[PDB]
Amino acid sequence: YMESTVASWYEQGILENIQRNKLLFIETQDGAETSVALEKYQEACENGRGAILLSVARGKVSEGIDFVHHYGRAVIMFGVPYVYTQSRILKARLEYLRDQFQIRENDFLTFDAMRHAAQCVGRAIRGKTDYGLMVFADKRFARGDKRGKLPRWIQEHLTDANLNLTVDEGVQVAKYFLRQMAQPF
Amino acid sequence: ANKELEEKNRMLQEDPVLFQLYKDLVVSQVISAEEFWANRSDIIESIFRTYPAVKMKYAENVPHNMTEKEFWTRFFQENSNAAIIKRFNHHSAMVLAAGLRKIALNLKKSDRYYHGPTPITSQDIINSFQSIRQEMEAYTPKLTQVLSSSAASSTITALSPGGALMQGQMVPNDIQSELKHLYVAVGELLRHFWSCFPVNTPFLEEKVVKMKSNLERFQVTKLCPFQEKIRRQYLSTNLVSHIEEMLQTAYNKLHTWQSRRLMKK
Amino acid sequence: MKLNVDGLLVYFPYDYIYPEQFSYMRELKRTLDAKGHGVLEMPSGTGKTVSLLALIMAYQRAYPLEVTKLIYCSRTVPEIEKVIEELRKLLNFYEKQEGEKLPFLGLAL
Amino acid sequence: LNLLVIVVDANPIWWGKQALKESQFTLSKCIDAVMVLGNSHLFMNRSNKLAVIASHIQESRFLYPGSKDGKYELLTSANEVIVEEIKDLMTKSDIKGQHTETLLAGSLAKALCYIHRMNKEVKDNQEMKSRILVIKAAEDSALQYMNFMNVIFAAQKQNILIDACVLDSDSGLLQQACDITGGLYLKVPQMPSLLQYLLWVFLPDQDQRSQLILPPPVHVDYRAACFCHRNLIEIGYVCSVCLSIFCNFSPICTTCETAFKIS
Amino acid sequence: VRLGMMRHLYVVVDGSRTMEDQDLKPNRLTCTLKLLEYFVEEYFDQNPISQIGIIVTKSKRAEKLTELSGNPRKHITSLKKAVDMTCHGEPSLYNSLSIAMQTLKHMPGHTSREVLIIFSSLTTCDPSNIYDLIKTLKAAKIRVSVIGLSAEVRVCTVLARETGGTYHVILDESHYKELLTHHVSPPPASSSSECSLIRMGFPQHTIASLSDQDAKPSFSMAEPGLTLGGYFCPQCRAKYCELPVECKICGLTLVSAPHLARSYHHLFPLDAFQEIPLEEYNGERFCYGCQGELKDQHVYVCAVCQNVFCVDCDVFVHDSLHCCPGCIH
Ligand SMILES: [Zn+2]
Ligand SMILES: [Zn+2]
Ligand SMILES: [Zn+2]
Ligand SMILES: [Zn+2]
Ligand SMILES: [Zn+2]
């Protein structure tokens, strides 16, 4: 899915504009390329060029890496993280949970998505009270079930006013929030 | 390399004033010109710095029985899907690599500010105080006392242009440019002459250049008065003496500091 | 920074703790007192390690027989290195407070 | 509109010296002339407003915040209030031999903040062009230079014209003061005929001052001196802390105590 | 706290594309330039001895819009000209800081070299890494205090804190005014800062000696017509139209006594007056400062004169006059 989206953006002019605005780095399955790309991403973050690191939620990089102040400032989540519905291993794992312990298949699937999203979006608040915003570009997260299964600390901060902001409105509120966080305590 | 010649060619006609003054220093053959200087697309470039492969290809394929339009055409030209991601990763890495080249204050005297650089019996106060206290027991005499016609007329006559308290030529135009040019020349050479004059510079290699500049002062002021003579013998009006003060004061500083140096020795 | 926790008094190296830290410590002490397995969540990536370690050390001092030792597991070795750094800082703080070495050992496999 | 402020230097020592001398000019006549000038200023237009300040060794006091003789009521009130207050101030005054020099910087500071208050209160629709017609009458004090310079620069920033009208003495500090803000400087040598000078040189406002012939400004000697013996100096050696004009190069300036490093 | 009276300040303006965005009510670049005109005039009015320089950076290149000078009007004209600048390209902190460093490297040690980067586009495309340039900046003791716009840039944060400057982000236009007005004042001198005596020259205005006898005609020194009188120099002996100005020959600063006196209030800051709302046995209805009735429940008093001042009086005194009227007595 990441490759398809990247290819579509490349065919259109959006990707070139993104490249002009800020450097772009992408993740790949091979660990060596992942490590090199992340090493360059750190230097880009240190410098004023900036960087946009595209990765996969299930990618080992997402779990291994930890984002701190001036690292992964704004965490973008493109789509709810769901595993493919064809891998037969998950079919056993899921239908057995339905049969025993009485967990609905949809319930467990949404839980597996929300837990993974929280894992991959909760890094920006590592410590030392370093500001940062987590934007989820998916109307599915706006659903009550996803919000309810979301961790309490994120959900309570989340409000109905900004629950389903348009793209432009989200951009404006992000700019304003960054303004507020820029100033000292 | 003839870097000096290249710079002279570059500034020969691009900047008029610089070359005008530099030439003027030689027109009368004042001094050698060596001391003058001794003392004082985007897309292709981006690709050039971006792709080392393109740099090597350009070096090997330098135009030879081909055309730059064809070279431009050659630019744009799951296996392909992964190639795009790899190409962005490599291209961003290349861009980044190209951008990455290998006391609390305390004081003891504050009244000095209260009286800054600006410069500057007992029974008399008592007498004045009592007299002024008794002065104004009567008020509102404005009807006649404040002013009188004779005094008013005297004041108006004083305010007249010939009176007290009220005291009361652009004929040449072409001479203005010549005077400006001469002043610019004087400024240009006085800049180097005064560059290290205020500093003592008690060193042999430092003092050599002040000695040379001091001799250059004589040599330039040798030619200045001839142009002064040419200008003077026109109408004997609107004297230009400010230029003389600069030269005479520079000479006074030179001679006084020479005497001071001899005294120090 | 000695916190008069409900169960006992617990040392803490940093100057201040947020109310969520108080809640975390009290709930954790409740679980240890019940001596029953439980699960809890804390947002901060860092700070939870120091609070948890301090509470466990204080509980060990109060009831050494109740808990034989602490087995603290982390996802990855690069991450557990940060945990051992936090534990070293806490031990240095406690050693300075006490004024002498105590029979306490902590290590990473 | 225009807000005029008359800062009269009514120094009891000097004016009483005149009284003892029994000279023709007197503080009563000076106050009457200032009164006539203010009355004429308000006479110019309804929107115009005025105020008056006196200047004493101790402090400075404001002299200004029916038709018995067939008079304009407002100007009658002005006459009565100024006469009563000036007589009260002159009659009541403590004696302090240590301090006798006339105070002017504080009076000017009061004038400036008063003008600021009036500018704030007045409606934004009408623009106010304030002016300060300082009338000195005695020699200035050396110790007041710093504060007087502060108030002069504040006036420059706030766009108020200090029109000096020194008489019987030429205060270099005051002429320097008015030169900075562009106010006129007139030295009347005929004290009896002072009011004619006001109704010509000072009375016209900044609006019409440019389109009018007035006495040329007096040359200002912007002298500098070292802090040691108080004398003119053309080259000053200031530091980066004191910002003080000094005599000659020294290892360390006394007013700084800094650890200057030679080179 | 030691303060550096003389400071050479460079206001680095970025002609980035992001300046095109009209986040503020007018265009961002136009607003910045319009307010920076006021900043320049006020900076010269609050530090005559100091001088300023503007570097405009766009399209990855930095150009000196105006060299160091003591004339506010020339810089104001440069600002007005730049108002119409195209505003296309990308800035380069390395290029801008390198130009500023090249110009400021030969500046005297005693003066405080300062840079105020009005950063608009968060991106910084530079030929070379800026962390290396940070070391040279620290070595050269050039203070750099960035003012970011709509972004908390990390590289500029480290730049400011490491080099000793301060970092800020614009909350709004009103806060932008406050930020620049605050930066107007001289910064305190730190341990790295050093003070040294500086040669100074005080000219005197001169005119025709007597009825244009032995006159001193001259045009100017940086279409000037003949001038009967003007300022001069102790050493240049070259006519100068306006003061204060650096010598074109001597290299010595020419400046009059009032210009120096304008900066004494910095050495003598006014202690804040305690604000007491209640009357507190203050039976004087008229405010001493302005001789006006106190229409609000607020009063200010000194620790020496113990006078009474209203809100407007205290605000004006602490803002512009920089001295207490009654407490002068
Ligand atoms: Zn001396
Ligand atoms: Zn000093
Ligand atoms: Zn000079
Ligand atoms: Zn008041
Ligand atoms: Zn006071």
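For this deposited structure, the header notes the method as electron microscopy, 4.2 Å.
Note: Cβ is positioned from N, Cα and C throughout, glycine not excepted.
According to Swiss-Prot, the features are:
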BINDING   C:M42, C:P43, C:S44, C:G45, C:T46, C:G47, C:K48, C:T49  ATP binding site
MUTAGEN   C:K48 to R  Decreased transcriptional activity of the reconstituted TFIIH complex. Damaged DNA opening by TFIIH is impeded. Loss of TFIIH 5'-3' helicase activity, still binds GTF2H2. Does not restore nucleotide excision repair (NER) in deficient cells, does not bind UV damaged DNA
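Sequence features annotated in Swiss-Prot and their locations in the structure.
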| residue | record | Cβ contacts under 8 Å, 6 or more apart |
| --- | --- | --- |
| C:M42 | ATP binding site | C:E20, C:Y24, C:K48, C:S51 |
| C:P43 | ATP binding site | C:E20 |
| C:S44 | ATP binding site | none |
| C:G45 | ATP binding site | none |
| C:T46 | ATP binding site | C:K82, C:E86 |
| C:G47 | ATP binding site | C:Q21 |
| C:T49 | ATP binding site | C:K82, C:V83, C:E86 |
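C:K48 (mutagenesis position): 18 other CB atoms within 10 A of its CB, across all protein chains. C:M42 (ATP binding site) falls within neither a helix nor a strand when secondary structure is assigned with DSSP, and so counts as coil.
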